[PDB]
Amino acid sequence: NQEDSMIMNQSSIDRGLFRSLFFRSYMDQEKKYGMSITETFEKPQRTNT
Amino acid sequence: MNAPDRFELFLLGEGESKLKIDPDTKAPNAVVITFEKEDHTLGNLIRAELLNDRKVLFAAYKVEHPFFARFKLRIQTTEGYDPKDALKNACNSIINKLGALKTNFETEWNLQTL
Amino acid sequence: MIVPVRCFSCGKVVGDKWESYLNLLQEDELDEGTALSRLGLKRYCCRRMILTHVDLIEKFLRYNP
Amino acid sequence: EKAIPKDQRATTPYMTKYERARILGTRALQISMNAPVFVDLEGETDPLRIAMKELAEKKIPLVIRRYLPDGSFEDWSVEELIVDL
Amino acid sequence: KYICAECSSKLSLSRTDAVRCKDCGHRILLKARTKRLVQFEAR
Amino acid sequence: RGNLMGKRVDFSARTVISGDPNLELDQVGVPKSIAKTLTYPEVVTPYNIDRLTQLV
Amino acid sequence: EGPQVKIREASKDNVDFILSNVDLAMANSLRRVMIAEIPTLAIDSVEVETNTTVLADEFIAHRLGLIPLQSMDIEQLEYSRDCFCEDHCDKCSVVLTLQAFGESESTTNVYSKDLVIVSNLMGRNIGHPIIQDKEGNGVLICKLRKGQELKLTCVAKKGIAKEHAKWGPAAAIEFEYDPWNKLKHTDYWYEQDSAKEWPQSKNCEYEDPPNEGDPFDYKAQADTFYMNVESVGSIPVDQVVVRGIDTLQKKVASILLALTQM
Ligand SMILES: [Zn+2]
Ligand SMILES: [Zn+2]
Ligand SMILES: [Zn+2]
């Protein structure tokens, strides 16, 4: 714990001490580049890709 | 992301011996016993039992790093006394004391109604 | 959200008495310390674990989902 | 004409730490590239240790060109250099 | 395959179909959890 | 001053530092993941041919 | 004769006793094995089939793991890593099912008693959730609103607290010795008077107060250790100490066996 460091109890850590949930959100759009042409949300099948 | 295997602390790894005994050249009749996957619990007790024996001269336990569940016990006895025999005697005495304590605790618990 | 299952410091189970703690605070109108002592919390670790907890689970359940 | 004869050299005969490091690195690189080894190896495989042993035994055939600011250079064999370290 | 944020009713819509809830005008159209087996550990 | 005096490096890692009384003065602890990602191009030699084969 | 135990008091999940004619190292090792080396049964794996509560699957799984489970017959149970089984066979694991859902306007509280044992215990009183509250509900797990369905399976394996604190059979293990400063092990921090600043310990009444007339006893050693063991509920304190002693003896015997083999 030198240099202001700290020692944390492993038992407490695994027992519910300072556990956190991190949520990250990704956004996607089908923005149209040219009329009549738009992106599609489909699983690629390796054909023509 | 690379935390140590928690179960590995008390479980022997593949191709790993529980005890590794090697000679020590620092002093005559000195040996080093590396205990794997063990903590202060057994090392301190074994060393304390060893120090209680008159024949045993030096008995010191060292933990290299908290990350690794392993320690080293340096044992030096008098001439003509094999350190392994001293360790075996200390372990037998520890077992006898533990059995006596268990029997006493059981008797006391049985005697008490609660 | 919910009261911790076990005390962080020692590991004593404290989740059983949270409802009893609330009942003692409300039904019997007892003070925090007296209620905690009655519940059987001697070490201050469990005392602060129970006292400092906040019931955010009810607030989350206030929403329709 | 710039080259100075073997004698009448004003540079320090004692080996320099930079020179020692450079010689060790060059010898280790050569050994790693399957270069001949002039010292018998007693169960040693690390190139740096082999280079250190060769320097201790003065078996390194390298040279040092002490370059003066003007441009003149003085040649020094590893064997004659004195390693204070 | 999909649920409504408010109605919370299954839709099971397909491709080239409106993404608006049939019961209400809301069109959040959340999706239900995967049917694949999921396992977690207390560690 | 952006690409000649100071330029980005391939073989290098960066991360937090923690104290360790049980380490030698010249010895520095390294994460296993960083060690795996970072590599050294050791040339094959008869001295360590077996060791390199085992590593491969 | 050896070391003897003087149980000052006993309870359902709390026993205070005194150990005499025992070394400090032995007492410390006993405490360590009792807090860490005692096998216990706790939920290890959580499989979610239909969860829609406000909480998270990992969160609820962690909460379930800490739930105490009966482990009186833990010795009969075998570690999963030891027995040759495909996955969580009845011989090495206990299987429970948690099912719940809300209704019109009454929140559904999930407790330990809601867990239902599904595996065959073969007449073994192991894996039953521990209930100690007066109401008997148990440990609160979560709360479900209308339309929130909770449906999961829990597999509990034999393990020790060293791998995870959830297996800890004892919450707090108080260990004290030398109430009066006879061995000079501790130098009390004082500003006006050491005795006044530091209140006398409860165990002080069980030892003769020191007399200033006599000199310091340099031959004295730690003895008469006052130990209070409290059990979470999985194992009674008496069985907790018995199992700790058994585990320490087994470890010493394993060391001896390794020495003999090598
Ligand atoms: Zn506590
Ligand atoms: Zn809708
Ligand atoms: Zn099995």
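Residue numbering for chain G follows Swiss-Prot, covering 4-265 in order.
If you're wondering, the header gives electron microscopy, 2.8 Å.
Just so you know, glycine gets a Cβ as well, placed from its N, Cα and C.
For reference, Swiss-Prot has these:
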{"type": "BINDING", "residues": "G:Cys86, G:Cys88, G:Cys92, G:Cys95", "note": "Zn(2+) binding site"}
{"type": "MUTAGEN", "residues": "G:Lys9 to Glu", "note": "Transcript termination readthrough"}
{"type": "VARIANT", "residues": "G:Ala30 to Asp", "note": "In mutant RPB3-1"}
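Structural mapping of features recorded in Swiss-Prot.
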residue : record               : DSSP class
G:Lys9  : mutagenesis position : strand
G:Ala30 : variant position     : helix
G:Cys86 : Zn(2+) binding site  : coil
G:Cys92 : Zn(2+) binding site  : coil
Which Cβ among the binding-site residues (G:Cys86, G:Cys95) has the fewest C-beta neighbours inside 10 Å?
G:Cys86
Of G:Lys9, G:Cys88, G:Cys92, chain B-adjacent recorded positions (C-beta under 8 angstroms)
G:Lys9
Filtered by Cβ under 8 Å and at least 6 apart in sequence, the residues in the chain of G:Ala30 (variant position) near it are G:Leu22, G:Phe178, G:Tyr180, G:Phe228, G:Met230
Cβ under 6 Å from an atom of ligand 3: which of these recorded positions qualify? The list is G:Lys9, G:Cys88, G:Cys95.
G:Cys88, G:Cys95
Around the Zn(2+) site formed by G:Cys86, G:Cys88, G:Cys92, G:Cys95, list the extra residues of the same chain whose Cβ is within 8 Å of the site's Cβ centroid.
G:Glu81, G:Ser83, G:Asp85, G:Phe87, G:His91, G:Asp93, G:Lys94, G:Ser96
Only counting partners 6 or more residues apart, tell me which same-chain residues put their Cβ under 8 Å from the Cβ of G:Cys92 (Zn(2+) binding site).
G:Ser83, G:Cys86
Rounding to whole Å, the Cα atoms of G:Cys88 (Zn(2+) binding site) and G:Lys9 (mutagenesis position) are apart by 45
For G:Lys9 (mutagenesis position), the nonlocal same-chain Cβ neighbours (under 8 Å, six or more residues apart) come out as G:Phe20, G:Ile21, G:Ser23
